[PDB]
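Take a look at the structure set out below.
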Amino acid sequence: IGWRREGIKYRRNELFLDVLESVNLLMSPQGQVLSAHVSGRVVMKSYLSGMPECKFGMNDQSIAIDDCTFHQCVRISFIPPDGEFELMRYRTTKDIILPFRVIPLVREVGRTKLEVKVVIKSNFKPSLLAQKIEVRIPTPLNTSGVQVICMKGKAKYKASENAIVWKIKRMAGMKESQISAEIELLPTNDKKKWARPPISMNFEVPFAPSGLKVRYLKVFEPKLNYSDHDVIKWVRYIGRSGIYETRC
Amino acid sequence: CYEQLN
């Protein structure tokens, strides 16, 4: 076996398991899901003795997994290498937990002002906290100044990037926070109007938006004198955002 | 950080 050497022996047979997903979503202003999918991978930090035989199972709540691209050791069952390695990549598109709901509200004031209001609605267990929340609201190219106040977090107008950045430390599920802006516009040519860019989001949530959960991870070493009841197994679900936009 | 597998 060319991915694992013989004779490995650890004292504390531990097992770290990270489930890493990236939720992608495009949503109309009215809340209709235009396109959405999750891209995920499962990495395993293995510290087991000898040449163990491992069986990884899950709910395949339920979830269907569209694509699969496995490591070279599998057949699920596998002899895992020593250390950190990627066990599998996957992608689902059905029954995806959308962790946040961006609700834009833009109101023209003649041809000079732009009163804008954006509401975030967290949509998960209130016992869990989302972290590293960023909401990017793009401003028109003909902006002289913006005026924003917000309840939770802090907001700044990065005029160079031509957008408003709103950052929130944490936010529990089943909650809502809002931000309100006044945008002063220079006069310009009404001709082109402007291509309304979407409102982007970035967050971290301690669960798999695909609903995936680890049913079992069995370890089997027949030669050595340890069984699966002796393995200190851990699992860590982390979901990041990728392309998370709402048409405004 | 991590949680134990039940």
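Following Swiss-Prot, chain A residues are numbered 159-218, 239-253, 263-435, in order.
Note: Cβ is positioned from N, Cα and C throughout, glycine not excepted.
As a published mutagenesis entry, A:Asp176 to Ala appears in Swiss-Prot alongside the note: Abolishes interaction with TTGN1 and EGFR. Secondary structure at A:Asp176 (mutagenesis position), as computed by DSSP, is strand. For A:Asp176 (mutagenesis position), the same-chain residues lying six or more positions away in sequence with a CB closer than 8 A to its CB are A:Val200, A:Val201, A:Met202, A:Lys203, A:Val422, A:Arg423, A:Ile425.
When other Cβ atoms within 10 Å of the Cβ of A:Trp421 (mutagenesis position) are tallied across all protein chains shown, the result is 16. Quoted from Swiss-Prot, the note on mutagenesis experiment A:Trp421 to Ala is: Abolishes interaction with TTGN1 and EGFR.
Across the break of 9 residues that separates A:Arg253 from A:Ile263, the C-alpha atoms are 6 angstrom from each other.
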